[PDB]
Amino acid sequence: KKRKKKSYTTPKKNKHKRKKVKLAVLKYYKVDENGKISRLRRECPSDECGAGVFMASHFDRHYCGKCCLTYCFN
Amino acid sequence: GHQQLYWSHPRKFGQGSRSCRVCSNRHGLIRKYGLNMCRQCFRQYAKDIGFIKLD
Amino acid sequence: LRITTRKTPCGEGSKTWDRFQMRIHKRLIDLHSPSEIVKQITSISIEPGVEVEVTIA
Amino acid sequence: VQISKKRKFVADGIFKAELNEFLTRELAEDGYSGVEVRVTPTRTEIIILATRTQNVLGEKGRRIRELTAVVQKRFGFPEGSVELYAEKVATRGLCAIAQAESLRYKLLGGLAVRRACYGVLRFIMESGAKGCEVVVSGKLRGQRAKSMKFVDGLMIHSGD
Amino acid sequence: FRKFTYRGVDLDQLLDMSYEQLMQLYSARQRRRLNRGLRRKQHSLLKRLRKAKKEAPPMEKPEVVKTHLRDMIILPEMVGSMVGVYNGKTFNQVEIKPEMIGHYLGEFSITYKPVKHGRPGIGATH
Amino acid sequence: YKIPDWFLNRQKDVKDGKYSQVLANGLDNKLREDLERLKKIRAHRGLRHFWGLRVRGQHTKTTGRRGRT
Amino acid sequence: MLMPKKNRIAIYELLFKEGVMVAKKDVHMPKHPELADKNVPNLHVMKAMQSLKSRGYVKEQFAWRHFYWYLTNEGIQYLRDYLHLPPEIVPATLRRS
RNA sequence: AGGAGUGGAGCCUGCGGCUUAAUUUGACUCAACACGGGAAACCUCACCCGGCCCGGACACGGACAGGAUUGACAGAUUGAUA
RNA sequence: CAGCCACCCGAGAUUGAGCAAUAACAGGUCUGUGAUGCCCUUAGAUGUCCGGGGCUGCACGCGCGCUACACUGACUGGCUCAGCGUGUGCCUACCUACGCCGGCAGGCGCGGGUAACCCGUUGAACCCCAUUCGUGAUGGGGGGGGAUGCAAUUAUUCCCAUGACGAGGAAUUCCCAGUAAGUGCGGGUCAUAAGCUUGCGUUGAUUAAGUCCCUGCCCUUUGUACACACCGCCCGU
C-alpha cells in the first residue's frame, strides 16, 4: 500500500491540556467563619482511595471509578 | 466501565500465543506429545532422542 | 509410533514425507522376593538410557 | 504420579532442544568441544567437556551458576536439581570444533576465510580424519552468492 | 392490506410481556446465560437506549446510534432509532422496525457492489 | 396414530399454528411461501436474493454451467 | 516504561534477593505466571526490560520467546547503586563457592 | 493389453483480472496451488478502522522537577465504554 | 565365460521400502529463526485494541478434492470377520459402565485406564435380503428451530422438506500380484471428523514376460563459423 497522507483527518493528537495554579486553591475551600480550615464536604466512608483525593460535589454523573453512589441536590 | 476500557476480548482457541515455545514462531506446531518445536528442529533433535528411520 | 513430516515449507518439489519411527520396547518383571536382595541387585548404578520404575499396586 | 513414555520423551526433547540452542548461542567463544546431559533418580544434570577444561569451567564460577540458574528458572526445575559432572577425552575421533573455532576467531579479528580453510583442512587431515568438507555460503569475491564448497577425502552417502 | 404477525403476536404483545414463555424457546447467540455464563455491556446499552428513546421529539428522524463492533439486539424495544453501523467509510443506515427480532443488526452491512460483469484478465486464452 | 407436533409437517409454521392435515391446491403453496416476509425485510438472505446469489455455500466462483450455458 | 515505580522497586528487590530472573513475553496473558494473583500489566515490565537493556547495563539478549538476565560484576554493582541496597547483601547464588 | 480412465454435473485452506480498501501474494509450465502439515467472523485474513503502550539509553536546550496513558454512569462524546 | 529360461523342490527360485553419487539449479524457506541486498524503521498501528462486508463475492479462465451416479444395485435388518491407526499432558483443561427423559448432544455420581490392565474377542466394510423399487430420469445422490467458544453466517459445526446425471467439455492421470479401484478403521486442526492427507485392513482382479512408436533421459559415431554454448551465431535492404 501507499502512505495515506495522514493529514486530512487527525494528523496527530497532543497531550491533555489543563490550567492549574502552582499552589492549589480549587481543592481547598475557605470561608467558613473559622480561623483554621473547615471541611464542609461530607466525608465518604470509602477508604479504598488515596488520602489526597478531595471529594467534590458534581451536578451530574459520578467520576470515582470503584463505588459511584447516586445522589442529587434537588 | 473498566471492563470495556481495556481487555474486553479473550481468545480461548489461541494457538499463536500458545505456539511452539522454544523458538519464535507459530507454524510447525502439532499438539500431540507436547512438541512445541518446528519440523526443522524436530529433525535436528530427532536422532538425539533416539529417532531412527527404516521406512 | 509413526511420525510423518513434510519438508518443503512452500509447495515446491516432491512430497517427501520424512517417515520417522519411534519404537519403544518394554520389559516387565513381577517379583515375590525380600526387598533387600532385589534392591541390591537393581540399585547397582544402572545403565543410562533405560528407564526403570518400581510399582506396588 | 505415573507417567507414560512417549510424552515425557518429547518433553525431554523440548528441554534438550532449548538447552542446546542456548548453548550454541552463547558458549561458542570459549572453546567447548562436547556437551551432553545425564539423568540420576529424580535428578537432571548437564555435562561439558573441551580441550580448555578449566576455561569452559569458567572464572569465579559465573558461567556455571548463571546458566544453571537460567535452566532451573526456565524449565520448571526445582532448585538444585541440576549439577555439572566431569569427564576426560578418550582420543581425537571428534576433532572438528577446535580448528573450526580457531579459524572463526582468526577471521573475526581479521583473516581471509580461505586461508582458514587451508589451515583447517591440513590440521584435520594431520589429526587422522578420513575426509572433511567446508561449505561457506555467501559472497567471497563479488556479489554472486556462490556456495563455495571445499571437499577433501572420501565421502560415502549410501548404506546402513 | 393484511399485516404480518409472528405466531399471532404483534410488537405490543412481544413488548408488554416478558419472555417467561420463551425461556425454553429463546434463540441462540448468547442463550448460554445459564449454561456458560453471563456477560456485561447490556447496562450502558440500556442506559443509552433510554437516553435515545427518552429525549427524542416526534416528527423528526431520531439520533444516529453508532456501532463499530456491532452490539447484540435482545428486544424490539429499541425499535425507533436510526442506527449507523461502521462499514468503514460512512454510516450503514438502519431504521429499526418490529420485524428485526431474532437477528444480528450488522447483517444489513455491505461494503461492495457486485463485481462488474465486464472484461476478464489479459491472458484469458490459456 | 398420534403424530407429534414437532413430528408434524407444518410444525409451528408462520402466521398461524395449525396441526390439521389439510391438502388443497391454490393456497397451500402460498402457505409454503413464507418467503414474502424474508424478502420484504431485506435481511441478509434477502439482500443476497435480490440479485440471485447462493445462500448455502456452494462454491460457484465461476462454475455452475448447468443451465447457464 | 509506564509501570508505577512500586512494582519496579519490588521487582528489583526480588531480583537481587534471588539473583537472575526469567521473562515470558506475551500480551494476551491475564496474570503473570510466577507473579500470579497480582494482576501486573506485562507491557510495562517488558518496556522496563528493553529500556534497561538499551540503557546499557545488562547485556541485551533476544533468545527465542523466553528471556533471561545477564548477571556480571558491573550489572550487580549498578543494580546495587540503582536500588540503593545496603552494603551487606550478597546474592544467594554464590553460596559456599 | 487392460482397471479407474479423471475434467463432463452442485461438489478444500490456496486459486486468475477480481468492480469497493480487499477478496490481492511470500511459491509461478516434471521448481505456484495439502504450499508454510488451516474443521476459514480470529491464533483457522497479510490488503481494514481507533480508543491499545508510544520502545528514545548514550554529549545537552525548556518552570533550568508535578508539562497527570493509568480514574464508568439519561446533555458533550468519527462505539455514550477513551 | 559372464549369464539366461524351464522343471523338481522348498515358507520363500526378484516383497516392499531405508541409505542414496562428483557436480549443479542464477529453485523454496529470514512466513523455523532479531547474523543477512534494503526508501517511511525517528517507534504514524499489518497484531498488540476492533474483528464487517469476503478468497462462501461471477464469465473459456490452469488446481488429484467430483462419496454417489441404480436392478451388479437403492430400501430394512434377519445376519457372519484383528488395523497389528491409537485413545487420561511440569505453569494441561477437553479420550458413560451401572438407570433413565429424548431425533444428536444434553446429564445426576458417572467414559473403569497414565495403559496388551480401562475402551476388547474394539461384531466397521461385498453377505443366506429380514416388506418394497421387473425398466422409467422415477421409489436411484437430493424454508423455521431445539443449543462446543465472545458472536451460525453464504444452513462451518441435529429435526421435517417443496429428488443434473446417462458412462459423460477436446481431457501433458497413476498402475504390472494382495497391486487398480470399492469400502472400512483411524491421525494432522484436536472446542467433535477433515471434501485432502497420512498409516492399516477387508473384497479383490482380464491381459506381461515385450518394444522404441508419438513421450522423456542416456550413450556412440558424425558436422559445427556455437562456448552467454540454437532462446546461439549471423547476412542483406
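Numbering of chain D is taken from Swiss-Prot, so the residues present carry the numbers 3-162, in order.
Each residue, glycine too, has its Cβ placed from N, Cα and C.
Note on D:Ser6 (mutagenesis position): other Cβ atoms within 10 Å of its Cβ, all shown chains, come to 9. For the mutagenesis experiment D:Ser6 to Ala, the note given by Swiss-Prot reads: No effect on phosphorylation by CDK1. Greatly reduced phosphorylation by PRKCD. Abolishes phosphorylation by PRKCD; when associated with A-221.
Quoting Swiss-Prot on the mutagenesis of D:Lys18 to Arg: No effect on sumoylation. Abolishes sumoylation; when associated with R-214 and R-230. Around D:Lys18 (mutagenesis position), the same-chain residues at least 6 positions away in sequence with a Cβ under 8 Å from its Cβ are D:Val39.
According to Swiss-Prot, the feature domain 'KH type-2' maps to D:21-92, an assignment based on sequence analysis.
For D:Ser35 (mutagenesis position), the same-chain residues that are 6 or more apart in sequence and have a Cβ closer than 8 Å to its Cβ are D:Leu51, D:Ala52, D:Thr53, D:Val91, D:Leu96, D:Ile99, D:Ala100. Among the mutagenesis experiments that Swiss-Prot reports, D:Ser35 to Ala is described with the note: No effect on phosphorylation by PRKCD.
Here the residue is the original one, but Swiss-Prot notes a mutagenesis experiment at this spot, D:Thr42 to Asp: Phosphomimetic mutant which is detected exclusively in the nucleus. A 10 Å cutoff on Cβ-Cβ distances gives D:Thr42 (mutagenesis position) a total of 13 other Cβ atoms nearby, all chains included.
Listed in Swiss-Prot is the mutagenesis experiment D:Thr42 to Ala, annotated as follows: Abolishes phosphorylation by MAPK and translocation to the nucleus following exposure of cells to hydrogen peroxide. No effect on phosphorylation by CDK1 or PRKCD.
Here Swiss-Prot notes a mutagenesis experiment, D:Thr70 to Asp, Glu or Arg, with the remark: Abolishes phosphorylation by PKB. Classification of D:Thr70 (mutagenesis position) by DSSP places it within a helix. In sequence order, D:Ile48, D:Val84, D:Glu85, D:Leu86 are the residues of the chain that are 6 or more apart from D:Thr70 (mutagenesis position) and have a CB within less than 8 Å of its CB.
Under the heading of mutagenesis, Swiss-Prot lists D:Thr70 to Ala and annotates it as follows: No effect on phosphorylation by PRKCD. Abolishes phosphorylation by PKB.
According to DSSP, D:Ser139 (mutagenesis position) is assigned to a strand segment. Here the residue is the original one, while Swiss-Prot reports the published mutagenesis D:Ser139 to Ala with the comment No effect on phosphorylation by PRKCD.
Per Swiss-Prot, mutagenesis D:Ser149 to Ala is noted as: No effect on phosphorylation by PRKCD. Other C-beta atoms found within 10 angstroms of the C-beta of D:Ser149 (mutagenesis position) number 8, with every protein chain shown included.
Separating the Cα atoms of D:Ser139 (mutagenesis position) and D:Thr42 (mutagenesis position) is a whole-number distance of 42 Å. When the Cα atoms are compared, D:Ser6 (mutagenesis position) and D:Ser149 (mutagenesis position) turn out to be 45 Å apart. Using a cut-off of under 8 A between C-beta atoms, none of the mutagenesis positions D:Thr42, D:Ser139, D:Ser149 neighbours chain B. Recorded residues D:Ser149 (mutagenesis position) and D:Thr42 (mutagenesis position) have their alpha carbons 45 Å apart, per Cα-Cα distance.
D:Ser139 (mutagenesis position) is surrounded by 10 other CB atoms, counting those within 10 A of its CB over all protein chains shown.
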